[PDB]
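*Asks:* There's a structure below that I have some questions on.
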Amino acid sequence: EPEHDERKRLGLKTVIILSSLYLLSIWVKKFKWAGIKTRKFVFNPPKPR
Amino acid sequence: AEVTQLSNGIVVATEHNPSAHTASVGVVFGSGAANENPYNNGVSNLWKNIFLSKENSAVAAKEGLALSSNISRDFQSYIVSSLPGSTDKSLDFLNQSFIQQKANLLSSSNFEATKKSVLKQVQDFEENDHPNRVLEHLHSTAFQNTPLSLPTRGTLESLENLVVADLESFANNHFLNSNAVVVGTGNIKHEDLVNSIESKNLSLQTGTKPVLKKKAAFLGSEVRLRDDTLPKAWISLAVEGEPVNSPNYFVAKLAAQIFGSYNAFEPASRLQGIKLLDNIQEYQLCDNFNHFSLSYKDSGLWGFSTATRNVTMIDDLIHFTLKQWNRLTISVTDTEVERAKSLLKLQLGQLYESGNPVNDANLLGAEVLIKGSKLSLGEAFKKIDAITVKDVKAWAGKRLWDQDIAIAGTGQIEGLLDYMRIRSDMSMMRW
């Protein structure tokens, strides 16, 4: 495994960048879904026709 | 032209028109549906129908008088019309029937009958007047939890629980000299009207109107009242606008005049110089639309209303109209501004010169109740003529570009997309 030293260094940049992208994606998803998540329905039965 | 005096706590404003054939006098109060609460909503609507009851109108008819009343969000008025030689007859009727001796009007068998009829007017409005009940829900959702969100007619639940002691409470707090303006329009003289109040010793109560806690606050939201049995779709959409006394009062009205109104069945309305018509006529997206600019004491609304039968292409109608609003911020031609200048002056000139003294009384009293005086029509034309393209771009950049909106709709509105999809159309990634 002659690439062992360089492979482990490159894995440190991947995980840090990908962990911060995953967390930033949860916030963006929750911001776009706020209107649907907090939505209220009421029902007034219509009078007979 | 107009003259305003403060002889006492009451204010007298007039507009002499010697070439008229009628005269009108009345009193306008600086309170409306914005000075109520959810539980007595519609009290001011009940007072209007008491003034126009059968017994009250029979006395006025025997003297040759006609009664008019109007309720708004910021004011309410009570007018008496008469021939030019009978102005003192109308002042006496107003005094003896409204200012004093209000208990006989509020008698039983008269409150009960009037209340029963107003309940019928409100029920019919909520089931038949779709374009107007949508505009009322737009206020309800744009200013929720605020004085400016209450409907001017009341609700079926406020009115059904209103009782004998509720109407007398409201008139104590709001029908006062400091809250009133006496208005005379038509073939009347300022000196002749002031000399009549000073003789009859006309005077209302001497209190002060209550001060509200909250203020008007716009909130981006939406309300949907779906009804698949209706044949059309009615939609209203607006952003926060300008209150009265704002410096950008005529720029916002000119901006609404750029897109104007439209009627699909009128041949001359299809030839108007509006670029929006080129995208909506090929597939007949709508039947009619109109753009407005509503101004109140605290805030206002700026938007448009539509009614359509093309229920499968509603998204195209909304998408295309909002992309035209995007051009106010970035690229609006000189010709569009010059055309809207000429149509706004014509529209204002018609409103203030309709020749109906009742209309002028409502406009005169409402203006004095806020600004203290009334701006001349010639002075308004100078301000409209001074607007430039740079003023429109600056106004639209702060009020329209990437801003929250309020939406109301009813009918067959399954094809109206979600809030965020519509909200994202208020700017564009290309600029």
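Chain A is numbered as in Swiss-Prot; shown residues: 260-308, in order.
Header lists the method as electron microscopy, 2.4 Å.
Backbone N, Cα and C atoms are what each Cβ position is placed from, and that goes for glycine too.
While the structure shown retains the original residue, Swiss-Prot records the mutagenesis experiment A:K272 to A with this note: Loss of RIP1 from the bc1 complex. Listed in Swiss-Prot is the mutagenesis experiment A:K288 to L, annotated as follows: Loss of CYT1 and COB from the bc1 complex; when associated with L-289 and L-296. For the published mutagenesis A:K289 to L, Swiss-Prot gives the following note: Loss of CYT1 and COB from the bc1 complex; when associated with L-288 and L-296. Per Swiss-Prot, mutagenesis A:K296 to L is noted as: Loss of CYT1 and COB from the bc1 complex; when associated with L-288 and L-289.
Walk me through the surroundings of each of these features.
*Replies:* Here A:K272 (mutagenesis position) comes close to no residue that lies at least six apart in sequence on the same chain with a C-beta under 8 angstroms from its C-beta.
A sphere of 10 angstroms centred on the C-beta of A:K288 (mutagenesis position) encloses 10 other C-beta atoms.
Cβ neighbour count for A:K289 (mutagenesis position) (all protein chains, 10 Å cutoff from its Cβ): 10.
Within its own chain, A:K296 (mutagenesis position) has no residue 6 or more apart in sequence whose C-beta sits under 8 angstroms from its own.
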